[PDB]
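A.B. asks: Pasting a structure below so you can have a look.
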Amino acid sequence: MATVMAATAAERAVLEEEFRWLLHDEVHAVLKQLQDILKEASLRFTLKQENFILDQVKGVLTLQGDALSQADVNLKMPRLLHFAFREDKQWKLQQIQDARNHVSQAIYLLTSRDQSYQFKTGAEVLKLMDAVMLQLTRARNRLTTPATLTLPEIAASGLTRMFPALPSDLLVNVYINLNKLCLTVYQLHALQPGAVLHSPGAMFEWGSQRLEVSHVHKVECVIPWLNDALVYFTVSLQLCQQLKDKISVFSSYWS
Amino acid sequence: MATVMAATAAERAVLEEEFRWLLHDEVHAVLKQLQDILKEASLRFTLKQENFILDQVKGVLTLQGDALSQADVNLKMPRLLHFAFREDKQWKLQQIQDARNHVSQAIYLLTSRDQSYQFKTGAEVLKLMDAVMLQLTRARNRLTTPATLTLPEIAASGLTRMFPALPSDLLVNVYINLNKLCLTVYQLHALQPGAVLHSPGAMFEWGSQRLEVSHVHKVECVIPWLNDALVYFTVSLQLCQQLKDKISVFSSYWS
Amino acid sequence: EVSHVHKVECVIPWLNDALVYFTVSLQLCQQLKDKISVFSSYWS
Amino acid sequence: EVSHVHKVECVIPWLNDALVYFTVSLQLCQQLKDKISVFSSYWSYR
């Protein structure tokens, strides 16, 4: 009988539609929450603590946003030496700038969409989620220790120029590792008549001379607002994943 | 006007071409660097330290390349027993052999290509990168503790045969865990009238008898050249990923 | 506003056993997938 | 100046055989390479 089948088909069509509205509201709820969390994460990168104390080598670094405004270092040798920047100079930590960029892009992805359209399949939501998650994971990854930084790249870095001015038996590197501001001093040794190891006994060329890393000193300190930011990234990623999974369940449920 | 459009189109075509050459040089630079790093990683697996001292159970193991040439073990019981190999015998650690194979394959992938061809889309570079990265990640994974090794497989291993010759209340396993040579002694207990747990209170059958693990003793020691190799793997993976990402950015930029 | 946070924890043995089981099962699955791929690429 | 061009040709059976042998050999080599790569990507050759 055709009347049965038609009224009936109307009943399933009604249920599916109502569920589509439920999923619509869920999607926009999660999106709004993402904008809130991510804007707070953004606010963490611009101005909260600025002075940090970092074993057997010690340091007091003043870090304002992405700019290492000052770096005062004491190295205890077999003998102590003391170093500082040009007083006037600032060294920018590229990791923070990069991360802040990814955050900015994610937030743009969330705020540049009309929060007023009727619900669809979800593949579009899925693409939005993928984009945002890519930005977050990239931010986090950049915050992490870059492995591909060579000793000659460290030497060619402006940071070496930034200090009283110091010899070529010492290299200084300052970077970020997830939730920790990191200061590393490489003690070198010219060799008698690659570069990736970063461990004692690593060899590389610099200038026109051949050098070997003799010792490595590593100190670090937690940066509270970086930690907050990372926590935000993790939470946002999970929110995105949950939305993706629910959308998949829905779409497979009614197909 | 058609003259405008043609000269113009020539201008964009010129810019895109020049950028294609930039990307060409970048690709080959990164590839060369990969061969250097990976060949050093390769050199680490063949001959550097050979004798290693490994809690409440102690061991002196002589490891040459992939071959555990000797293993001298002291076990302190409630009472001490002392064990060694047949003096003449060597136990090979399969993880190192496997890892070395993956490294060999990666290096082949890099050296068996003409470093002189004109630049293309990149999908081919992308496939090369995927292949290499798969080999690296597999090497690293193999170096890691294999979870799927059962106690009966440990018993059926030649290592048990390799020791003075010892009872069936003791099983000895030597394996690699990332950057650590590992020695584990399983103290057993025949049961009165699966096998995966590796924890105290795990049960399994061996020979024609049913046995239970009574206690587990685990000691380990860092292998410096393994650590160097792993560091190399990580750095290479990141270099590959960076190249993939840049190629994607380029390809999406001009499409 | 949260003023202080106190966190304590304790290992649950059977949860640990379960997790170990999950890891081992995942590896078994992965190994089977990889072998199947090797086979299929080998004869194609 | 070239006024006209005349081109005649003939199949050389043994040359043809040679080309066939080259191609077939190339194919054998690639198949072996593929098997070796497939196996070696997961297991050790020895």
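By the numbers in Swiss-Prot, the shown part of chain A spans 1-47, 57-63, 69-93, 97-180, 182-211, 222-283.
Heads up, header says this was done by X-ray crystallography, 2.8 Å.
Any Cβ shown, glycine's included, is placed from N, Cα and C.
In Swiss-Prot, the entry for mutagenesis A:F261 to A states: Decreased protein stability. The structure shown retains the original residue. Mutagenesis annotation in Swiss-Prot: A:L271 to A, described as Decreased protein stability; the structure shown retains the original residue.
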A.B. asks: If one looks at the chain holding A:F261 (mutagenesis position), which residues at least 6 apart in sequence have a CB under 8 angstroms from its CB?
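C.D. replies: Sequence-distant Cβ neighbours: A:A41, A:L153, A:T154, A:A156, A:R157.
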A.B. asks: Taking 10 A as the limit, how many CB atoms besides its own sit near the CB of A:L271 (mutagenesis position)?
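C.D. replies: There are 23 such Cβ atoms around A:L271 (mutagenesis position).
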A.B. asks: Going by DSSP, give the three-state secondary structure for A:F261 (mutagenesis position).
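C.D. replies: SS state of A:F261 (mutagenesis position) = helix.
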